[PDB]
Amino acid sequence: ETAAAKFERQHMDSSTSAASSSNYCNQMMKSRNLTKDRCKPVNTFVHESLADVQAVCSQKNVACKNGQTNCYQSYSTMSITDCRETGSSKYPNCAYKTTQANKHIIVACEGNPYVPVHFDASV
C-alpha cells in the first residue's frame, strides 16, 4: 500500500448528501481496517470528491502540527465526519461516537504527483 492509497482508505468517503448515522463510525472504522491491531482513538472521513481533496495541496500553505511546512488548508469548508472512541469501547469491539461537521480541512502533501498523505486537522 502506497501512502496516497493509505490516505484514501483512512480518510476518504466521497458522497453527496452525506448523512452519517449514529452507527457510521462503528462500521467504517472496521471496514477500512482501522480496528485490526488496536482501536484507533480518533479519525476523520471526508465526503467531498477525491478531485476536491487532492486540490487542497495547491491551496493555503499552513504549518503542520509536527512543525513541517508541507500542510495545506482548504479555502472552502468541506463535509466531514469525526469518529471518537467511546469510554466503554473495548478491543476487539471498538466503539465510536459519530459527529458530522462542515469545516476547513488541513492535509499534508508529498510526492510526484503532489497528493495528500496525512490528515492533520479540521478548523
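Throughout, chain A uses Swiss-Prot numbering, with the displayed residues spanning 28-150 in order.
Quick check of the header: X-ray crystallography, 1.7 Å.
The backbone N, Cα and C atoms fix where each Cβ goes, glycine too.
Here Swiss-Prot flags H38 as active site, proton acceptor. The Cβ neighbour count for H38 (mutagenesis position), using a 10 Å radius and every protein chain shown, is 19.
Feature annotation from Swiss-Prot assigns active site, proton donor to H145. Taking the Cβ of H145 (mutagenesis position) as centre and 10 Å as the limit, one finds 20 other Cβ atoms among all the protein chains shown.
When other Cβ atoms within 10 Å of the Cβ of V69 (substrate binding site) are tallied across all protein chains shown, the result is 9. Per Swiss-Prot, the feature substrate binding site maps to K33, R36, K67, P68, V69, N70, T71, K92, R111.
Record note (Swiss-Prot) on the mutagenesis of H38 to A: Loss of activity. In the three-state DSSP classification, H38 (mutagenesis position) falls within a helix.
Under its mutagenesis annotations, Swiss-Prot gives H145 to A the following note: Loss of activity. The DSSP secondary structure for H145 (mutagenesis position) is strand.
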Within 10 Å of each Cβ, count the other Cβ atoms and name the one among the binding-site residues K33, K67, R111 with the highest count.
-> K67
Among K33, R36, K67, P68, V69, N70, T71, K92, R111, the record's substrate-binding residues, the widest C-alpha separation in angstrom comes to 22
Argmin Cα dist to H145 (mutagenesis position) over the recorded positions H38, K67, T71, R111 returns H38
Where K67 (substrate binding site) and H38 (mutagenesis position) are concerned, what is their Cα separation in Å, rounded?
-> 13
Restricting to the same chain and to sequence separations of six or more, state which residues have a Cβ under 8 Å from that of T71 (substrate binding site).
-> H38, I107, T108, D109, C110, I132, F146, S149
